[PDB]
Amino acid sequence: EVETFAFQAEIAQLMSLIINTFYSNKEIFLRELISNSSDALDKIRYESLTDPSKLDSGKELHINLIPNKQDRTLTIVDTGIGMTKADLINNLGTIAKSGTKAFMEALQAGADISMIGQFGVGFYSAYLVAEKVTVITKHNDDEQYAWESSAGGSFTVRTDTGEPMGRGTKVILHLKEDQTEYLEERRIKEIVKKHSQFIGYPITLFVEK
Ligand SMILES: OCCNC(=S)N[C@H]1C[C@@H]2C=C[C@H]1C2
């Protein structure tokens, strides 16, 4: 059972701007997704202080970076708080509407795309490098879901039947054909050191077989 939804017009506009604007400094997508993962980890860690059972779905708080040249995917996995179905369809998009508007006005006043994270919508910088993004997520209070969008104004949500996650979020970047440098170990290492050196959780960069 796959459900198809229309993006809010403002988010579709943000996605088109990210996809169509000429802007060479694409590597910042990784900082924005790692920052999102760090925030999700902060949330479950804080909530576990008053309800330790919230970690029954997994004690480890970490971030894994998994490149796969065969599938041409870069996967960012965290064991954070995860997202509910309502998060995927309604809640986060509602919040992102005001952040998108502020970001759009800032860009017109001279900001650049690298400052997208200051407006809370850094996730969508994934489309600087990905033609399709798949998000697998599991929140303690809900089922495991797959969100997916290739832009163009629509996204899908389905119950995920694959390997159970325990808790957290997996962002699968199906990279554009000319963006495969983000599958190279030395390139990912360089970006993490430059932009994500002080993240307060272990970041493991997987090596390819
Ligand atoms: O996870 C926090 C960042 N997410 C944002 S800003 N927006 C939503 C769009 C995609 C589906 C749910 C999330 C990712």
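Since chain A takes its numbers from Swiss-Prot, the residues it shows come out as 16-224.
Cβ atoms here come from the backbone N, Cα and C positions, even for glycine.
The following features are taken from Swiss-Prot:
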type	residues	note
MUTAGEN	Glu47 to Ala	Strong ATP-binding. Strong interaction with HSF1, HIF1A, ERBB2, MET, KEAP1 and RHOBTB2. No effect on interaction with TSC1
MUTAGEN	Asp93 to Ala	Impaired ATP-binding. Strong interaction with HIF1A, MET, KEAP1 and RHOBTB2. Loss of interaction with HSF1 and ERBB2. Los of interaction with TSC1
MUTAGEN	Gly97 to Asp	Abolishes ATPase activity
Lowest local Cβ density among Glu47, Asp93, which the record lists as mutagenesis positions, within 10 Å: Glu47
Integer Cα-Cα distance in angstrom, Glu47 (mutagenesis position) to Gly97 (mutagenesis position): 16
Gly97 (mutagenesis position), number of other Cβ atoms within 10 Å: 26
